[PDB]
Amino acid sequence: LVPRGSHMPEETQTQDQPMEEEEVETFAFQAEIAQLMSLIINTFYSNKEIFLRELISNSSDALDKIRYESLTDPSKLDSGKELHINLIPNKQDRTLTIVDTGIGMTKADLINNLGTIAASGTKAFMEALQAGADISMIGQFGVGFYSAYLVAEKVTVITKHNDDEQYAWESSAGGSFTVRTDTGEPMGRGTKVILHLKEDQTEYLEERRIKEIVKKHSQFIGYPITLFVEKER
Ligand SMILES: Nc1ncnc2c1ncn2[C@@H]1O[C@H](COP(=O)(O)CP(=O)(O)O)[C@@H](O)[C@H]1O
Ligand SMILES: [Mg+2]
Ligand SMILES: [Mg+2]
């Protein structure tokens, strides 16, 4: 009835998909974890680079679990995904992302493993730090994840486990964290730790520095690790 030979982009733009709801919950850190985070954030240490060793060791542990979970559920053998770690610096956004294809975490694993439960060593570790211990000993005390806050002002964890949906955990410290269903880019099984780096900690975006600290502290991962470098324009 109204003849057309050619339409403008705005006229043929497709209608949006329906808006999704994401459920968000807010939790307090367990008291001694909150105290540890404030000690880590606000104290000078000379050897902050050990954060990456701690995150890589968490990913290697999650990857080891795929191998062993196949003994009680062989269907994991029929994933085609490679077991590996990727390190992804973004200079534009000032972020360093550690990506693995390990087992991932469920919603309740994020709440119970990343802030609301007390590790038995936390008070002894804070006393060892008062007495002048090197921050490197953190791993031995059961609280290595929080070493992220040596270099990051905010941390976001995106994760997907075979038994749950995809979730995002986030904290800028200050005593609480959030967990919220994540209906964005599906990441497939595994975990992605996004460090939003402090302004004076941008060395950890540079390829030589990252290679230096992987060779110094993370030579027995047991899985391939690759470093993605954005081409300089
Ligand atoms: N990349 C990852 N994949 C799966 N789970 C992870 C993870 N990073 C941290 N976690 C979970 O977070 C817990 C706490 O990590 P920490 O390094 O603080 C203590 P540890 O369990 O390694 O001795 C881990 O036990 C694990 O359940
Ligand atoms: Mg650990
Ligand atoms: Mg190992």
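Don't overthink the numbers, they just go from 1 along the chain as shown.
Cβ coordinates are placed from backbone N, Cα and C, and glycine is handled just like the others.
Cβ environment of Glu54 (mutagenesis position): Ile138, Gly139, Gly144, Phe145, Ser147, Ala148 lie under 8 Å away, each six or more residues apart in the same chain. A helical conformation is recorded for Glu54 (mutagenesis position) in the three-state DSSP classification. The annotation that Swiss-Prot gives for the mutagenesis experiment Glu54 to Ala (Swiss-Prot position 47) reads: Strong ATP-binding. Strong interaction with HSF1, HIF1A, ERBB2, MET, KEAP1 and RHOBTB2. No effect on interaction with TSC1.
Quoted from Swiss-Prot, the note on the mutagenesis of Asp100 to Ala (Swiss-Prot position 93) is: Impaired ATP-binding. Strong interaction with HIF1A, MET, KEAP1 and RHOBTB2. Loss of interaction with HSF1 and ERBB2. Los of interaction with TSC1. Reduced to three states, the DSSP call for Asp100 (mutagenesis position) is strand.
Where Swiss-Prot documents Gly104 to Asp (Swiss-Prot position 97) as a mutagenesis experiment, the accompanying text is: Abolishes ATPase activity. Listed in sequence order, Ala62, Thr159, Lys160, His161, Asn162, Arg189, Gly190, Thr191 are the same-chain residues at least 6 apart in sequence whose CB falls under 8 Å from the CB of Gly104 (mutagenesis position).
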